[PDB]
Amino acid sequence: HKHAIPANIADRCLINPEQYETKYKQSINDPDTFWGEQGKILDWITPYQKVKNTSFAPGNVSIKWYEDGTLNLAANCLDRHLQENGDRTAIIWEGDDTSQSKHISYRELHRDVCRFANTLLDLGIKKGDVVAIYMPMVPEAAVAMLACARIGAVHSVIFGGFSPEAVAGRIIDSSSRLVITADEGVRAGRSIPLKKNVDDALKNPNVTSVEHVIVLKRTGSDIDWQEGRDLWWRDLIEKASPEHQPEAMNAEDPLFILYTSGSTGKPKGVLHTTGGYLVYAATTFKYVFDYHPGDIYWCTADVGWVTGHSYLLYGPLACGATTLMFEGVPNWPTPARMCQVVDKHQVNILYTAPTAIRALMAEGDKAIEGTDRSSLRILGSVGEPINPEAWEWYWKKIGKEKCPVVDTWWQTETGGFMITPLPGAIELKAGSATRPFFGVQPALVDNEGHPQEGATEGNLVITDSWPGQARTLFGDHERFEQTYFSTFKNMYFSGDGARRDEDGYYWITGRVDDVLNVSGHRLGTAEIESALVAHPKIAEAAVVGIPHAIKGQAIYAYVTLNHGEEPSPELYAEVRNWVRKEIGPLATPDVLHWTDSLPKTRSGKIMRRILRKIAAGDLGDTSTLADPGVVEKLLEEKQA
Ligand SMILES: Nc1ncnc2c1ncn2[C@@H]1O[C@@H]2COP(=O)(O)O[C@H]2[C@H]1O
Ligand SMILES: [Mg+2]
């Protein structure tokens, strides 16, 4: 069942089916001409000559785009829009409480970003310095990010739900010089203690690089204050000059670092540079959401994740869009909140997550009760697999069967959309990302790296570079090469599995490595295991994801206790909270399963496949296990 392109969309679309085919073919056969022309979506201070200069060679990965060009991201997202569109709203802010909202014009946003860029410079922050941003969804988070970009500082945004330990780890790895935070965040009526978490992070003796903490007064709560180190946002920004001249950055100057979980090890700082990244974010934003001047756009993703970088802020602001930043959650105070915001601000494009869609869908018509939704024209889904039922419920109930849904597949390491419909070019299948974006060459390979042709399934790789590609892991280019470019030589390995059907449409089925996706949050199996075994009473741990009707995956942990310890309600609570402390509430196990029967190879390594099946409630081949006998026991313990 393919959904046709509706006439209202065909009448206005930027890219129709023929235009998609022609552009795609040029983008693959001649990326230098294609991207040389498409790069002019940005203002360049000096033009590039060389466009594509890349190699996925084993142990010798090198990625450069537009390398001789110079530009400024903040000038592209702000300054260049002033003369004609200074009075256009850049950010609509909607508070957690519906009585609270703000409209911030391109001129107002520009003025505050200039003031804060001057604030950063005056504090001694320079081009290349890393600035940690630990902020709630308020416009000042955007001001901070844009001001860093404006001066060539490298921001590292840390999701507000991370624990003090997790904050400290990111600060340590990045040598962040400055932390920007708020006293508290406000979410679903509740307060989250951000500044206190920062205090606790900075007590880590290995945190040595932070000289100041800028604090936004969001709630005015009683916080501890360290004289000298801590500074109030308002105090600083009101002192600063609103005049700031943007300087030119090289296309390959680092723009930001975003700490990202892997199949093994601890989170690594995925690094994006400036030129290719912004070209790709602007281009994908424009064509996939069919952006026309005047369109009101709402991405629901947090600023702390890559969607919040590329599609809440940089893509839409580069294009001069009005972008909506919502402080709260889609179902507070009631399940109808998301569609109430749509109505309130006459949103035309809605881009949200399958977990959110499923949480609303569980409430049924209470999600749309009393709302109109007629301003919507385009819908999109981000960040995790979406099954056909949820897709159809979204398309029907939120979009009233009138709105194409763009199910966008991409990753933190890809910078922007990779496989996605375009609303006026591609007919839709519920649950399918459909076809690759311009400049993207996907392939499916078996475990031996052999490309599979026709209708088939396998490991999803990308066989050549694209302008938005992450360039490295901060301080760890060899691990970058290992993780993404060693499994299948000369290819980018996404870590995802996919199916291609007889029409050539792609269906992404989930991670094939040990990365979990819990409510849209990317977590590592090994890092959660490491968190658990750090507990004084825990000897060993094996973590698996299991299907969950709302969250997509839930976290199931098998735990082996030290000799002398017994399970108890106290210990159950303590271990769950231990993971909440080491990483954050986002990584809290849903289930703890106490056992002494972890399956292991004869070399001693944990075997997780059977554990996954058992936890799911299901078996496989046990001939690699040093003791098959564990299986039966594990089946009994889960029965109880
Ligand atoms: N539309 C989608 N369908 C299936 N999987 C997705 C989709 N979008 C993102 N993902 C995966 O979910 C992961 C979440 O973290 P990342 O964005 O880093 O990388 C992402 C992809 O591997
Ligand atoms: Mg221990």
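Numbers in chain A track Swiss-Prot; the residues on display, in order, are 5-622, 626-647.
Recorded method is X-ray crystallography, 1.6 Å.
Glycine residues also receive a Cβ, built from the backbone N, Cα and C atoms like all the rest.
As written in Swiss-Prot, here are the features:
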type: BINDING; residues: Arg191, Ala192, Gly193, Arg194, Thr311, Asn335, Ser523, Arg584; note: CoA binding site
type: MUTAGEN; residues: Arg194 to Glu; note: Results in a 2-fold reduction in the catalytic efficiency for both ATP and CoA. 2-fold increase in the affinity for ATP and 2-fold reduction for CoA
type: MUTAGEN; residues: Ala357 to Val; note: Results in a 2-fold reduction in the catalytic efficiency for both ATP and CoA. 3-fold increase in the affinity for ATP and 3-fold reduction for CoA
type: BINDING; residues: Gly387, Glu388, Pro389, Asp411, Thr412, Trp413, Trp414, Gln415, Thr416, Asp500, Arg515, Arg526; note: ATP binding site
type: MUTAGEN; residues: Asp517 to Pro; note: Results in a 2-fold reduction in the catalytic efficiency for both ATP and CoA. 3-fold reduction in the affinity for ATP and 4.5-fold reduction for CoA
type: MUTAGEN; residues: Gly524 to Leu; note: No acetyl-coenzyme A synthetase activity
type: MUTAGEN; residues: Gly524 to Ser; note: Results in a 2-fold reduction in the catalytic efficiency for both ATP and CoA. Almost the same affinity as the wild-type for ATP, but 9-fold reduction in the affinity for CoA
type: MUTAGEN; residues: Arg526 to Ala; note: Results in a 2-fold reduction in the catalytic efficiency for both ATP and CoA. 3-fold increase in the affinity for ATP and 4-fold reduction for CoA
type: BINDING; residues: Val537, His539, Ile542; note: Mg(2+) binding site
type: MUTAGEN; residues: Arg584 to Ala; note: Results in a 2-fold reduction in the catalytic efficiency for both ATP and CoA. 2-fold increase in the affinity for ATP and 7-fold reduction for CoA
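Among the binding-site residues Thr311, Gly387, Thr412, the ones whose Cα is located within 10 Å of the Cα of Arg526 (mutagenesis position) are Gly387. Under the three-state DSSP scheme, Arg191 (CoA binding site) falls in the strand class. With 3 residues not built between them, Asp622 and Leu626 have C-alpha atoms separated by a whole-number distance of 7 Å.
By the rule that a residue counts when its Cβ sits under 6 Å from some atom of ligand 1, the recorded positions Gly193, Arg194, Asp517, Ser523 yield nothing. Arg584 (mutagenesis position) sits 24 Å from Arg515 (ATP binding site), taking the Cα positions as reference.
Contact annotation for binding-site residues (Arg191, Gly193, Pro389, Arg515, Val537, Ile542) versus ligand 2: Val537, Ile542, each with CB under 6 Å from a ligand atom. Long-range Cβ contacts of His539 (Mg(2+) binding site) within its own chain (separation 6+, distance under 8 Å): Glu578, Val579, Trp582.
Each of the recorded positions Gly193, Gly387, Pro389, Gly524 was ranked by the number of other C-beta atoms within 10 Å, and first place falls to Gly387. Every protein chain considered, the tally of other Cβ atoms within 10 Å of the Cβ of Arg584 (mutagenesis position) stands at 16. When the Cα positions of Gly387, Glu388, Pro389, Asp411, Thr412, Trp413, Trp414, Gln415, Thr416, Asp500, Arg515, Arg526 are compared pair by pair, the longest gap among these ATP-binding residues is 18 Å. Cβ neighbours within 10 Å of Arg194 (mutagenesis position), excluding its own Cβ and spanning all shown chains: 10.
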